[PDB]
Amino acid sequence: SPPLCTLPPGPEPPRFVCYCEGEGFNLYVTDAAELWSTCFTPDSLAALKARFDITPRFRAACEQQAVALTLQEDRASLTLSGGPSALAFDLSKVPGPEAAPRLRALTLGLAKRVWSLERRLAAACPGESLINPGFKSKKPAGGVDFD
Amino acid sequence: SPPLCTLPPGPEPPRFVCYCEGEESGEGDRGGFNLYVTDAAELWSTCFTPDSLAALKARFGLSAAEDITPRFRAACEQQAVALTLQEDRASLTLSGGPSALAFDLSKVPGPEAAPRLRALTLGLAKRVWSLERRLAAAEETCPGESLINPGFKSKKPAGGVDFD
C-alpha cells in the first residue's frame, strides 16, 4: 500500500496531500491543483541517501503525522520526523502538462483504495338529484327527534 | 460514508469510478441526487433535474420522496454496477436491488469537472488515511621495509633451527 498523509492534520478540511510512488521514486506533494515533486534521478537519489529505503521512513512519518510542509512560490520543502535524523527534501513545481497525467492517475488510485478498504473493512354522481341533473338530492322533511 | 465503487471488478487495475452525492441528512443544505462516473479524466454525471429525477423514478415505479442513495449502497458493495461507455453519453446500470435501474449520464464541462475531480482527490486521500487508523485499531487493538635499502623489506638475521 502506497503511504500517504493529508495536511493540515487538524479537523479542518485537508489542503495538501503527500505521497510517494515506485520506490523512478519521487515524493509528491499536491493541493489537487499544482503538483510539487523532488524530480529524483538514479544518480541524484543515491547521492541524497549517501548524504543522510526512503519509503519505510516516509510511511512511518505519514502514520505519525510528523510531516512538515513549507510552500513558497515554486519552491517546496518536505520535512520528515521520527527517525534518528530529520530528513529534508527539496521539491519543485511540476509543469502543467506534465502534472496533469499524474493528478489524473492520482484520483483513480485513491478512489479504488477507498472502495477496496471499505470492502475489507465491512468484512471485519353520488349526492346528486337524479330528477334534477347537476343538483343535490334534497333530504325529505325530518322535523325533530327526542333523545 | 458517501458511496463509491470502481470498475472493472476483480484484481484488475482501476479504470472507472462511480459515486454519488446529495441526500445529506439533517436540516442543513440539501442538494439534488446525482450519480457521477469518471475515469479521473472526463467527468460523467446524470445532471438530474427536479422534473427529470421524478421521471426516472416514475419509469421504475419509485416515489418522489424515496431516496436513491441507499439503493446505490446495494450496488456498490455487491459490485452490481454495469457501465457502458460511448463517445458522448454513458449509461450506468444498478442491479443491487430486486430491480435494475438504467441511468443516463452526460459529459460534465471542463471548468466544472476539474474542481470536482480535484475536490474528490483530496477527499479520497483523507478517507484512505481515515480508514487505515480505524482499521488498525479495530482489527488488533614504513613497517617491514629495510632502512638500509629503501624499497626493500627489512632483513632479519638467519633464524637457524629450533626444536618443539
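What you see of chain B is 5-145, 180-202, where the numbers are those given in Swiss-Prot.
Method on record in the header is electron microscopy, 4.6 Å.
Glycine residues also receive a Cβ, built from the backbone N, Cα and C atoms like all the rest.
Annotated in Swiss-Prot:
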- B:37-79: domain 'PISA' (DOMAIN)
- B:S134 to D: Phospho-mimetic mutant; abolished interaction with DNA-bound the DNA-bound XRCC5/Ku80 and XRCC6/Ku70 heterodimer; when associated with 145-D--152 (MUTAGEN)
- B:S134 to A: Does not affect interaction with the DNA-bound XRCC5/Ku80 and XRCC6/Ku70 heterodimer; when associated with 145-D--152 (MUTAGEN)
- B:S184 to E: Abolished interaction with XRCC5/Ku80 and XRCC6/Ku70 (MUTAGEN)
- B:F201 to A: Abolishes the association with the non-homologous end joining complex and localization to double-strand break sites. Abolished interaction with XRCC6/Ku70 (MUTAGEN)
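Taking the features listed in Swiss-Prot, we show where each one sits on the structure.
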residue: B:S134; record: mutagenesis position; contacts (Cβ under 8 Å, 6+ apart): none
residue: B:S184; record: mutagenesis position; contacts (Cβ under 8 Å, 6+ apart): B:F190, B:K191, B:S192, B:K193
residue: B:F201; record: mutagenesis position; contacts (Cβ under 8 Å, 6+ apart): none
Among the mutagenesis positions (B:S134, B:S184, B:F201), which are close to chain A, meaning C-beta separation under 8 angstroms?
none
Three-state secondary structure, which DSSP defines for B:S134 (mutagenesis position):
helix
Helix, strand, coil: count each for the residues of the domain 'PISA' (B:37-79), based on DSSP.
17 helix, 8 strand, 18 coil
